[PDB]
Amino acid sequence: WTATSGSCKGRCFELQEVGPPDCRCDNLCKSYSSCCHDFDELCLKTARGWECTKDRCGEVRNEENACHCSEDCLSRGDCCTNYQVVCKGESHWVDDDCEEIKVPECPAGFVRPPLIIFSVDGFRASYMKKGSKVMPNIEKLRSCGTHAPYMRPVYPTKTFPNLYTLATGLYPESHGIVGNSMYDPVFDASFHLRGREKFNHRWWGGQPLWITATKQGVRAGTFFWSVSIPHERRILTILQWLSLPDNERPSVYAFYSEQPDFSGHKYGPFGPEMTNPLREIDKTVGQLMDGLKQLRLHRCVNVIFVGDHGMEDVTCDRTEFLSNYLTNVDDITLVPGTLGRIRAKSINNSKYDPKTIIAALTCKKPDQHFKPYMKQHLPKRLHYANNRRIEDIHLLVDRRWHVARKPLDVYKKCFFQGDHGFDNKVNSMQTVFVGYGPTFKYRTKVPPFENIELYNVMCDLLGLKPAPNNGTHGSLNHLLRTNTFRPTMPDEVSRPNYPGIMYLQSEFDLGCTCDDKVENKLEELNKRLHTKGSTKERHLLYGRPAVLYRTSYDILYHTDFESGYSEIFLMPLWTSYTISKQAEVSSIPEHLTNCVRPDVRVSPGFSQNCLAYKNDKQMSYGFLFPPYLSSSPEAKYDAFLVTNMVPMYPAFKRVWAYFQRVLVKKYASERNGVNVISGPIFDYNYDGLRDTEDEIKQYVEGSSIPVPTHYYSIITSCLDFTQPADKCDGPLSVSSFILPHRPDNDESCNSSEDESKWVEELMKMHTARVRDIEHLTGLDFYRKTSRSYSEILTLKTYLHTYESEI
Ligand SMILES: *[C@@H]1O[C@H](CO)[C@@H](O[C@@H]2O[C@H](CO)[C@@H](O[C@@H]3O[C@H](CO[C@H]4O[C@H](CO)[C@@H](O)[C@H](O[C@H]5O[C@H](CO)[C@@H](O)[C@H](O)[C@@H]5O[C@H]5O[C@H](CO)[C@@H](O)[C@H](O)[C@@H]5O)[C@@H]4O)[C@@H](O)[C@H](O[C@H]4O[C@H](CO)[C@@H](O)[C@H](O)[C@@H]4O[C@H]4O[C@H](CO)[C@@H](O)[C@H](O)[C@@H]4O)[C@@H]3O)[C@H](O)[C@H]2NC(C)=O)[C@H](O)[C@H]1NC(C)=O
Ligand SMILES: O=C(OCc1ccc(OC(F)(F)F)c(F)c1)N1CCc2cc(C(=O)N3CCc4[nH]nnc4C3)nn2CC1
Ligand SMILES: [Ca+2]
Ligand SMILES: [Ca+2]
Ligand SMILES: [Cl-]
Ligand code: NA
Ligand code: NA
Ligand code: NA
Ligand SMILES: [Zn+2]
């Protein structure tokens, strides 16, 4: 109950929320059905509309008006945004040439440049080019400020997960808003778009920007707007807040538009009905910028124009139905649409089996438009697993499609022509970023980046220390004129050992064999140097990775490759090698097919053994440095060392062998040499972070050889590809992957065919940032380059998406 008989007199859009049953006057009171009786009358005035006219100029103040054209309005902070244009002969902001803003130009008493976040729902990245004719205000922000060709949203590419990611810097799995709809099994409560439960604070994890600001003594406007408050009123409220006394005036503000998303759902992303919504958004931006100019704030405020996600063409007829796959359809609950999430309808049903459900949904129809996954097998780049609100069974739905349980769900629950929620690498889901103000750069284009990075930057803009988050602080320093964040490289925690020859062959009883006993100061002085690290400069181009946790490991040097070998996990944490454009692929000689060789630098007790692999009927092995790429027949013996060996299922060896035999050479040809760092990843609890030894759920049968959940590779070359990878004077180019180490290839419906028809497609799906690999390994790469650290952090956050041009 609310005692709605209080009054909003002088309280309109109050910044502090009053505790019920006292009636409210803040911009959210409508949503809670809690506004005072006179809120509409006093706070949502519409009389005379939103614009000054020639004859309204100089008028006598009439408090009933929506905005004012009287002489006193500027000091009152409540003129219509076009007052000075109409009445004082000013130009609109958009008609003014842009001029570099080298310093904040602010009224006296402003302690810092305010930040205004202008967020647009469903604003697809290609609207910037495609709608540019009808968006002159936005086009001026974009060309005069700092802009990216697009910004990558988080998965799922829905509204709430993305807006909350913008506010927190966290993946949805960490912030807890994992969809627009959710069931939390611990609360036993459901979260929905409509309804009351979503207002409960227990759903919302991490620390959003307005809380970060408040705690650190920076005042914030209220970020959320009830839908029925028109856009013109949102703008005038912000402009009014900016006229408050110094001690009361917020420093950070947000505006939200439900457009163009709202019309996009109805008409598709490029429906002819989409032009009007883009015009209206531009007009709103114009109103803000005119209002700012009037207040002498247009060269003071930093403005961010940002979207939550794009919009794709999707129609009713493009729906897959689980009823065409499952016999047991009524025993499941599906969260439907542009993603699928499945759980048991009843926790009392002991005959529910996720394994049989997954199998029934796997590669069943020729052009099947969704792929089922256990959540821990989803591409690691989605970071979509580590939350109890994410169901074990997930469906990744093809762009342009929906999944639903039964046909009746679609026509008894065509309306829409657009939707979103798909994989966050999909071009149509990409959204926008523009930064304009004294703190952003002038007329600068920056590369695409992820929206998880923005929280840090908004903190930088306000002089705040960011709460712990998933951005990489410093990676967006190149967007900023000043207020950059200058991080230091993390300190290495464990130093390596550098073992020499310490064991005789006969001390090893590993069950391993090799036809290598076939016999000189030319070549023996030479081989000793290689084992002391003489070629290390060629194969370790960016310094050795730093180990950021406590462990015991050895550096092992070889002619063709260098490794950091873990005595704890009994295999390399990383193996580094360079393959020049000129390098040649050779085969594994017949006599060496099953050769595994003891490493006389590493004790038997810290080695793998071949007997375990023989005994384990499910597990085989592969090598991190590929024997195919040995520099000479004698160097090839090094690739068969037991310390270069790692556990691999036969199904996975198909993937790995093709990558090593074919793909590495291909990238070296195309990229003018590559440097490759490969290694294992252990993430049994799917938290995106390196597992400790006591977290490993699987070993090679009868041994302490732990089985990786994933295998990574980081592939680096010169951005200027006229320079060879090992002789690069400037910026680097990277692509990486984190391949799931699976005992079957069920994920690839074409896997019965030649590796050339399905393996590269698998790898592209499992594309990754170096940063993702750092989290998963506790390693820190690119420690020794001639590049600035900020540039390297940008490089580490890069994602190669394999999408065509936006
Ligand atoms: C992306 O960035 C984020 C932010 O940096 C990273 O997430 C952090 O990861 C940390 C390392 O895992 C984690 O640290 C743990 O915190 C525990 C206390 O956490 C509470 O307090 C913080 C601070 O205010 C708060 O943020 C947390 O909020 C979480 O939980 C609530 C309620 O569930 C949610 O509302 C909220 O959304 C958020 O949930 C998310 O995180 C939790 C994990 O905390 C997940 O379970 C959820 O799925 C969701 O993703 C909390 O309110 C602290 O107790 C931990 O310490 C235990 O574990 C360590 C192991 O190192 C051990 O040393 C300790 O002894 C202790 O163990 C004891 O408890 C164990 C479990 O009960 C038990 O097994 C043992 O036997 C012991 O009894 C730990 O320090 C930190 O909380 C999160 N922060 C956030 C915001 O998520 C994230 O890793 C980044 N991702 C990537 C890929 O880089
Ligand atoms: O005013 C608001 O939010 C401001 C804001 C702006 C920016 C924020 O973060 C930032 F500041 F960091 F950017 C930041 F948290 C918060 N909101 C939240 C967004 C929202 C969603 C809906 C909604 O019902 N749908 C969404 C579109 C859609 N598509 N398909 N189905 C749907 C259903 N209504 N609203 C209005 C109230
Ligand atoms: Ca949205
Ligand atoms: Ca882990
Ligand atoms: Cl959802
Ligand atoms: Na031998
Ligand atoms: Na085996
Ligand atoms: Na298959
Ligand atoms: Zn939408």
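Since chain A takes its numbers from Swiss-Prot, the residues it shows come out as 51-463, 468-573, 576-591, 617-887.
Backbone N, Cα and C define each Cβ position, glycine as well.
Counting only same-chain residues 6+ beyond the ends of the domain 'SMB 1' (54-97), those with a CB under 8 A from a CB of the stretch are 112, 114-116, 249, 269, 271-272, 274-279, 283-284, 287, 290-291, 298, 300. Residues annotated as domain 'SMB 1' in Swiss-Prot, with sequence analysis given as evidence: 54-97.
As a published mutagenesis entry, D171 to N appears in Swiss-Prot alongside the note: Abolishes lysophospholipase D activity. Classification of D171 (mutagenesis position) by DSSP places it within a strand. Proximity of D171 (mutagenesis position) to non-local residues of its own chain (separation of 6 or more, Cβ distance below 8 Å) is seen for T209, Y306, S307, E308, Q309, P310, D311, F312, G357, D358, given in sequence order.
Looking at Swiss-Prot, the entry for mutagenesis of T209 to A says: Abolishes lysophospholipase D activity. According to DSSP, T209 (mutagenesis position) sits within a helical segment. Residue environment of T209 (mutagenesis position) contains 21 other Cβ atoms, counted within 10 Å of its Cβ in all protein chains.
One entry in Swiss-Prot concerns the mutagenesis experiment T209 to S. Its note says: 15% of wild-type lysophospholipase D activity.
Annotated 1-tetradecanoyl-sn-glycerol 3-phosphate binding site per Swiss-Prot: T209, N230, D311, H474, in sequence order. DSSP gives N230 (1-tetradecanoyl-sn-glycerol 3-phosphate binding site) a coil state; it is part of no helix or strand. Less than 8 angstroms from the CB of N230 (1-tetradecanoyl-sn-glycerol 3-phosphate binding site) sit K208, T209, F210, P211, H242, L243, each of them six or more residues away in the same chain.
Summarising the annotation, Swiss-Prot assigns 1-hexadecanoyl-sn-glycero-3-phosphate binding site to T209, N230, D311, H474.
One mutagenesis experiment catalogued in Swiss-Prot, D311 to N, is accompanied by this note: Abolishes lysophospholipase D activity. Under the three-state DSSP scheme, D311 (mutagenesis position) falls in the helix class.
For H315 to Q, Swiss-Prot lists a mutagenesis experiment annotated as follows: 20% of wild-type lysophospholipase D activity. Around the Cβ of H315 (mutagenesis position), 18 further Cβ atoms fall within 10 Å across all displayed protein chains.
Neighbour list (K430 (mutagenesis position), Cβ cut-off 8 Å, at least 6 residues apart, same chain): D764, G769, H791, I819, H847, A849, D853, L857. Swiss-Prot gives this note for the published mutagenesis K430 to A: Impaired secretion. No effect on lysophospholipase activity.
In the three-state DSSP reading, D764 (Ca(2+) binding site) counts as coil. Over all protein chains present, the Cβ of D764 (Ca(2+) binding site) has 23 other Cβ atoms lying within 10 Å. Taken from Swiss-Prot, the feature Ca(2+) binding site applies to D764, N766, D768, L770, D772, supported by experimental evidence.
When the recorded positions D171, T209, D311, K430, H474 are checked against ligand 3, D171, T209, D311 have a Cβ within less than 6 Å of one of its atoms. Residue counts for the domain 'SMB 1' (54-97) under DSSP, helix first, then strand, then coil, are 9 helix, 4 strand, 31 coil. Across the unmodelled stretch of 4 residues from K463 to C468, the Cα-to-Cα distance comes to 12 Å. Note that 2 residues are not built between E573 and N576; their Cα atoms stand 10 Å apart. The number of other Cβ atoms within 10 Å of the Cβ belonging to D772 (Ca(2+) binding site), over all protein chains shown, comes to 21. Around the Cβ of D768 (Ca(2+) binding site), the number of neighbouring Cβ atoms within 10 Å comes to 17. With a cut-off of under 6 Å between the Cβ and any atom of ligand 9, the recorded positions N230, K430, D764 reduce to an empty set.
Taking a Cβ cut-off of under 6 Å from any atom of ligand 4, the recorded positions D311, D764, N766, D772 reduce to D764, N766, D772.
The Cβ of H474 (1-tetradecanoyl-sn-glycerol 3-phosphate binding site) lies under 8 Å from the Cβ of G172, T207, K208, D311, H359, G360, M361, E362, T388, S482, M483, each of these being in the same chain and 6 or more residues away along the sequence.
The two recorded residues, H315 (mutagenesis position) and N766 (Ca(2+) binding site), show a Cα separation of 37 Å.
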